[PDB]
Protein chains: 6
Amino acid sequence: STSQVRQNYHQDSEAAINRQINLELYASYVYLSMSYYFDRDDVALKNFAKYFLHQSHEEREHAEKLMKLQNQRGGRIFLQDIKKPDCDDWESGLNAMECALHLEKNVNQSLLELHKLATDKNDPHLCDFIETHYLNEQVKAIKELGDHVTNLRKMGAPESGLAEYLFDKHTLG
Amino acid sequence: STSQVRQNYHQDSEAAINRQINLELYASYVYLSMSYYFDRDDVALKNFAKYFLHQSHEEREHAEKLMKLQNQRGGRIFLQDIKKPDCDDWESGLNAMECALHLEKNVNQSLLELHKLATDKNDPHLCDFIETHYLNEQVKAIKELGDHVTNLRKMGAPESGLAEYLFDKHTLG
Amino acid sequence: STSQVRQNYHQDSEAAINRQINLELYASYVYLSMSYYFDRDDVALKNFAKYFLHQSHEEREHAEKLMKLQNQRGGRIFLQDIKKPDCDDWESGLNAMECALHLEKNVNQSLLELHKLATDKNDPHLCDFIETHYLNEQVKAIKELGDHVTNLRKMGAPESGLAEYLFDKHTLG
Amino acid sequence: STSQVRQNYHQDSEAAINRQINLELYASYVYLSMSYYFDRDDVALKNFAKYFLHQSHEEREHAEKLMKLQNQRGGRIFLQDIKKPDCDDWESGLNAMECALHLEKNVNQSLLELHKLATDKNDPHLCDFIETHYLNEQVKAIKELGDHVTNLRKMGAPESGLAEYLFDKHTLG
Amino acid sequence: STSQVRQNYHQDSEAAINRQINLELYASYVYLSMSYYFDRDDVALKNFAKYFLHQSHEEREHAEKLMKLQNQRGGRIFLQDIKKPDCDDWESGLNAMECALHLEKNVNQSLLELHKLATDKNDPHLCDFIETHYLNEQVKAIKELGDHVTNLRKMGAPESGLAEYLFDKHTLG
Amino acid sequence: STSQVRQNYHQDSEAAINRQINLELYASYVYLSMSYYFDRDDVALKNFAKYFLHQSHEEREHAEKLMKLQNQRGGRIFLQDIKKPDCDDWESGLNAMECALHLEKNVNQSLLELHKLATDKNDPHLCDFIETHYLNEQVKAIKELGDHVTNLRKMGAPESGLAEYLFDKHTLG
Ligand SMILES: [Cl-]
Ligand SMILES: [Cl-]
Ligand SMILES: [Cl-]
Ligand SMILES: [Cl-]
Ligand SMILES: [Cl-]
Ligand SMILES: [Cl-]
Ligand SMILES: [Cl-]
Ligand SMILES: [Cl-]
Ligand SMILES: [Cl-]
Ligand SMILES: [Cl-]
Ligand SMILES: [Cl-]
Ligand SMILES: [Cl-]
Ligand SMILES: [Cl-]
Ligand SMILES: [Cl-]
Ligand SMILES: [Cl-]
Ligand SMILES: [Cl-]
Ligand SMILES: [Cl-]
Ligand SMILES: [Cl-]
Ligand SMILES: [Cl-]
Ligand SMILES: [Cl-]
Ligand SMILES: [Cl-]
Ligand SMILES: [Cl-]
Ligand SMILES: [Cl-]
Ligand SMILES: [Cl-]
Ligand SMILES: [Cl-]
Ligand SMILES: [Cl-]
Ligand SMILES: [Cl-]
Ligand SMILES: [Cl-]
Ligand SMILES: [Cl-]
Ligand SMILES: [Cl-]
Ligand SMILES: [Cl-]
Ligand SMILES: [Cl-]
Ligand SMILES: [Cl-]
Ligand SMILES: [Cl-]
Ligand SMILES: [Cl-]
Ligand SMILES: [Cl-]
Ligand SMILES: [Cl-]
Ligand SMILES: [Cl-]
Ligand SMILES: [Mg+2]
Ligand SMILES: [Mg+2]
Ligand SMILES: [Mg+2]
Ligand SMILES: [Mg+2]
Ligand SMILES: [Mg+2]
Ligand SMILES: [Mg+2]
Ligand SMILES: [Mg+2]
Ligand SMILES: [Mg+2]
Ligand SMILES: [Mg+2]
Ligand SMILES: [Mg+2]
Ligand SMILES: [Mg+2]
Ligand SMILES: [Mg+2]
Ligand SMILES: [Mg+2]
Ligand SMILES: [Mg+2]
Ligand SMILES: [Mg+2]
Ligand SMILES: [Mg+2]
Ligand SMILES: [Mg+2]
Ligand SMILES: [Mg+2]
Ligand SMILES: [Mg+2]
Ligand SMILES: [Mg+2]
Ligand SMILES: [Mg+2]
Ligand SMILES: [Mg+2]
Ligand SMILES: [Mg+2]
Ligand SMILES: [Mg+2]
Ligand SMILES: [Mg+2]
Ligand SMILES: [Mg+2]
Ligand SMILES: [Mg+2]
Ligand SMILES: [Mg+2]
Ligand SMILES: [Mg+2]
Ligand SMILES: [Mg+2]
Ligand SMILES: [Mg+2]
Ligand SMILES: [Mg+2]
Ligand SMILES: [Mg+2]
Ligand SMILES: [Mg+2]
Ligand SMILES: [Mg+2]
Ligand SMILES: [Mg+2]
Ligand SMILES: [Mg+2]
Ligand SMILES: [Mg+2]
Ligand SMILES: [Mg+2]
Ligand SMILES: [Mg+2]
Ligand SMILES: [Mg+2]
Ligand SMILES: [Mg+2]
Ligand SMILES: [Mg+2]
Ligand SMILES: [Mg+2]
Ligand SMILES: [Mg+2]
Ligand SMILES: [Mg+2]
Ligand SMILES: [Mg+2]
Ligand SMILES: [Mg+2]
Ligand SMILES: [Mg+2]
Ligand SMILES: [Mg+2]
Ligand SMILES: [Ru+3]
Ligand SMILES: [Ru+3]
Ligand SMILES: [Ru+3]
Ligand SMILES: [Ru+3]
Ligand SMILES: [Ru+3]
Ligand SMILES: [Ru+3]
């Protein structure tokens, strides 16, 4: 029962896109959790909260765009549970930034494995899709998180609550 | 280690709000799945797709607002996995509408159990919260879905593909 | 044959809402009658007439909103005759105001009995509905009518036709 | 005790205008009932609902204008109970339209009997009033309802739920 | 000698509202005192001063609204002395914030006792009043003060005069 | 421990300004009480109510300005309880106006004693302050209240409820 639209779209690619959909939903969920950590009355860094909420919404958009892709190509979306984040308590602004950096590196590695697969299956439409909409976004995200981690370290986080407060106001404000 | 803000907020209520957060995320996920079903090339009802996407985004907002509430009250958010939806293939516009109706009735029952709990624990702030932001939204959603199911039936869905097409254009367009 | 939308909505509540619909229509009719009393050539207080017409239209809106509620909840509207008002001739501006005060107190008592019923049947949606759209409107109406009755008395109504005339121009104008 | 304004206004005319006031209130009530039938979750034709609500409000205005007339002429308004409509359940859009057609024909017959009376009592002001504000409005209403009934029949109502749905969108939308 | 407007309004509720009026005036007075502490030449934190002045004005408004309520319901306002605040010298920005947090928790407890009373006397209008205009305002105030106390602590107040200065500029500015 | 700013500011002046702060708060409280008297359903003179509310807010501003002065000069604010007003029930519009006149004369006498003190202590800054911001405001307030009392008397208050009603509309409206 093949889709009338399907062309040059390997089953392995189809499956790999479904996995990537789950990973983008998971990254949305991590960032949601981080957001509301910083909204706790005992953490209380509102621009950290807003920053990660925005990232959360971005990752949901990234998921949606892969769902759209799956249907554009005539594959079939298969959803899996979205796992809860590894931590409930993210410790400090610095530790959350470090965790986001690791998350985005993990997501980039997935994307790079997906692009290898697409390359191996000679799917230039999928290669272009990944390159256009995902790989440079990931390089920018990683670089931004790296920059944030550096500033926080240099300022004396996580031990200086002053450092995290002023970063919240100047960089994320 | 009690929150400095916490007042008149029972542990049972705290836990019940965490459960409700998960249920709202789950409802967002159901609607996401339904949305992209209708975007499939072999279904191809774009206003059904847009309608459920909007509902999906609404449920995410409902979840966020409960997270905000949890922190406002000094409870602690505890996230759980977001289960995949029961179906991958929703059959027809009518069947998806019927499923959404059942979902929203289920969510309303949860909210009503939460309100009972709040009432039992004499938490009028929580009672007001639920009444203001959730109970009439649920009554309107249910009523809207009921109306949609009726129209679709009366028009001859799910067997008339014409019925579903014209409903898509006139009611959801 | 239960409505697909109905949930947590007791038959007693359903019936009580139908009674309240009739009472709001009746209050609209009382105010209509009062309005046109003041439009008589031998009464001739045009702002009393406009004031009660507006109240009449308000009560019709209150009825409509309860009809909407009945359907939102999946109950079935059952209409009864709208009784004529008790008086054809309302005597004076003061006496009409006094009668309106008594009418609004009667309507408030009905609403309060309805809210008791809803509370007894653990229907927080209905409780919220009544509180949001009816109970403070009734407290404001009562207070306004009380104020009007006082001013009229203090000014020397109903014996001073001058008092009623100047109240018409200054308070209702 | 005759009104200072009264002139050429027969007691029979006075009474007949009071009857007509009641009939216009009754027609408002019929249309109100029909409106909210179509707002039921198991009927769910929102432009039928809006259409009859508007008609309901129009009939209330027609009543008010006769009340105004009664006082302009120095007659005395005497109100009677507004009877509930004959049906609670109006069956279908077609059947409601048919019922409205019959209602408006009934109201027109009353108006025509009133005009005969006025003619017999040589009251040209009342004749003009009826002709100017009522008789052509009734001829237009009747003609409009006839047209609606025809279209619905021709489209295959009441058995085609599709017909009623598309009429709702195209003619009443 | 009962008020013509009074209905379903228990004497105990009446008295409890008078007590709450005094408590809101007292909270206005505390915040006034705190405001002008920060305007002292040896304290000199102008946005702390403005912040508490605004809170002071808010509490006066809360008092006024309860006075309005008392009259709306036909109770009789009975005023008592407004006690001076417990401290003349509030120590530091952090200590004032901590004191405000405790004050607002105290006021919330009063409101919650008032709502219990209203619930016990089956006064849903009063329940709604308290829920609508007071309980969520108190939850937001408490949460805001908690957040402020946290930031100040984390920044190194009250020992760091730098911390209090920069908080004044970034959070309260 | 003298303030770094303090110069030519006698301890007696400092104390006298604290007393005057209390008197201005007390006058705010009197006017608040009077305001809400006229908002009672059995008094019901809304422009009397608004008039005294505005006066109440003005007196609070006068207090604030003295607090500001105390700090400008390097004195230390010391607050005392704000006594409840002498009356709960102010009788009539005329009697309230008479009471306000006496209150403002009392406040003026205090200000004049303060100015004597400042003169005796050769504090021309304080003299100027009092003259600029308080003495002519008091002369205008007194004159205005005198005028109001006269009109009310001349119109036949407090026995004519008509007089008080029309004054409310024409002078305070
Ligand atoms: Cl293929
Ligand atoms: Cl393949
Ligand atoms: Cl799974
Ligand atoms: Cl890019
Ligand atoms: Cl970059
Ligand atoms: Cl770039
Ligand atoms: Cl608690
Ligand atoms: Cl607990
Ligand atoms: Cl889990
Ligand atoms: Cl809502
Ligand atoms: Cl609705
Ligand atoms: Cl609604
Ligand atoms: Cl039910
Ligand atoms: Cl039942
Ligand atoms: Cl009946
Ligand atoms: Cl309201
Ligand atoms: Cl009011
Ligand atoms: Cl109000
Ligand atoms: Cl006048
Ligand atoms: Cl005649
Ligand atoms: Cl005759
Ligand atoms: Cl009758
Ligand atoms: Cl016409
Ligand atoms: Cl026509
Ligand atoms: Cl025509
Ligand atoms: Cl009572
Ligand atoms: Cl009592
Ligand atoms: Cl006292
Ligand atoms: Cl609020
Ligand atoms: Cl908040
Ligand atoms: Cl909020
Ligand atoms: Cl800075
Ligand atoms: Cl000095
Ligand atoms: Cl000295
Ligand atoms: Cl004291
Ligand atoms: Cl001046
Ligand atoms: Cl002057
Ligand atoms: Cl002047
Ligand atoms: Mg926050
Ligand atoms: Mg991002
Ligand atoms: Mg992503
Ligand atoms: Mg797990
Ligand atoms: Mg962890
Ligand atoms: Mg981590
Ligand atoms: Mg690019
Ligand atoms: Mg950078
Ligand atoms: Mg598409
Ligand atoms: Mg929704
Ligand atoms: Mg929801
Ligand atoms: Mg599973
Ligand atoms: Mg299935
Ligand atoms: Mg299902
Ligand atoms: Mg309640
Ligand atoms: Mg609401
Ligand atoms: Mg609908
Ligand atoms: Mg007229
Ligand atoms: Mg009204
Ligand atoms: Mg009403
Ligand atoms: Mg009868
Ligand atoms: Mg009578
Ligand atoms: Mg009466
Ligand atoms: Mg309200
Ligand atoms: Mg009033
Ligand atoms: Mg509807
Ligand atoms: Mg019509
Ligand atoms: Mg008519
Ligand atoms: Mg009958
Ligand atoms: Mg029938
Ligand atoms: Mg019929
Ligand atoms: Mg014409
Ligand atoms: Mg036509
Ligand atoms: Mg200053
Ligand atoms: Mg506040
Ligand atoms: Mg307050
Ligand atoms: Mg003391
Ligand atoms: Mg102290
Ligand atoms: Mg303290
Ligand atoms: Mg609210
Ligand atoms: Mg905050
Ligand atoms: Mg008032
Ligand atoms: Mg003044
Ligand atoms: Mg003053
Ligand atoms: Mg005393
Ligand atoms: Mg006294
Ligand atoms: Mg006095
Ligand atoms: Mg001088
Ligand atoms: Mg001057
Ligand atoms: Mg003057
Ligand atoms: Ru690392
Ligand atoms: Ru079902
Ligand atoms: Ru009475
Ligand atoms: Ru026929
Ligand atoms: Ru504490
Ligand atoms: Ru005197």
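Using Swiss-Prot numbers, chain C covers 5-177, in order.
Method on record in the header is X-ray crystallography, 1.6 Å.
Note that Cβ sites are derived from N, Cα and C of the backbone, with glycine treated the same way.
Marked as domain 'Ferritin-like diiron' by Swiss-Prot: C:11-160. Quoting Swiss-Prot on the mutagenesis of C:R23 to A: Abrogates interaction with NCOA4. Fails to localize to punctate lysosomal structures. Annotation of the published mutagenesis C:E28 to A in Swiss-Prot: Reduces iron binding and oxidation rate; when associated with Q-87; the original residue is retained in the structure shown. Positions annotated as Fe cation 1 binding site by Swiss-Prot: C:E28, C:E63, C:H66. Taken from Swiss-Prot, the feature Fe cation 2 binding site covers C:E63, C:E108, C:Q142, and the record attributes it to sequence analysis. Experimental mutagenesis is annotated in Swiss-Prot for C:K87 to Q, with the remark: Reduces iron binding and oxidation rate; when associated with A-28. No effect on iron binding but the oxidation rate is severely reduced; when associated with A-108. Recorded in Swiss-Prot as a mutagenesis result, C:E108 to A carries the remark: No effect on iron binding but the oxidation rate is severely reduced; when associated with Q-87.
In terms of Cα distance, the recorded positions that sit within 10 Å of C:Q142 (Fe cation 2 binding site) are C:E108, chosen from C:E63, C:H66, C:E108. Highlighted in sequence order, C:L27, C:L29, C:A31, C:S32, C:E62, C:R64, C:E65, C:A67, C:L70, C:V111 have their Cβ within 8 Å of the centre of the Cβ atoms of C:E28, C:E63, C:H66, the residues recorded for Fe cation 1, and are not part of that set. Rounded to a whole value, the Cα-Cα separation of C:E28 (mutagenesis position) and C:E63 (Fe cation 1 binding site) is 6 Å. Cα to Cα, C:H66 (Fe cation 1 binding site) and C:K87 (mutagenesis position) are separated by 17 Å. In terms of DSSP secondary structure, the domain 'Ferritin-like diiron' (C:11-160) contains 116 helix, 1 strand, 33 coil. Cα to Cα, C:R23 (mutagenesis position) and C:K87 (mutagenesis position) are separated by 13 Å. Around C:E63 (Fe cation 1 binding site), taking its Cβ as the centre, 23 other Cβ atoms fall within 10 Å, counting all chains. Taking a C-beta cut-off of under 8 Å and a sequence gap of six or more, C:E108 (mutagenesis position) has these contacts in its own chain: C:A31, C:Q142, C:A145, C:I146, C:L149.
Between the CA atoms of C:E63 (Fe cation 1 binding site) and C:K87 (mutagenesis position) there is a gap of 15 Å, rounded to the nearest whole number.
The most densely surrounded of the recorded positions C:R23, C:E28, C:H66, C:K87, judged by C-beta neighbours within 10 angstroms, is C:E28. Apart from the site residues C:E63, C:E108, C:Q142, the chain places the Cβ of C:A31, C:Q59, C:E62, C:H66, C:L107, C:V111, C:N112, C:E141, C:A145, C:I146 no farther than 8 Å from the centroid of the site's Cβ atoms, the recorded Fe cation 2 location.
Contacting chain D by the Cβ rule (under 8 Å between Cβ atoms), the recorded positions C:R23, C:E63, C:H66, C:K87, C:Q142 reduce to C:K87.
In this structure, the recorded positions that sit close to ligand 58, with a C-beta under 6 angstroms from any of its atoms, are C:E28, C:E63, C:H66, chosen from C:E28, C:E63, C:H66, C:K87, C:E108, C:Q142. C:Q142 (Fe cation 2 binding site) is surrounded by 21 other CB atoms, counting those within 10 A of its CB over all protein chains shown.
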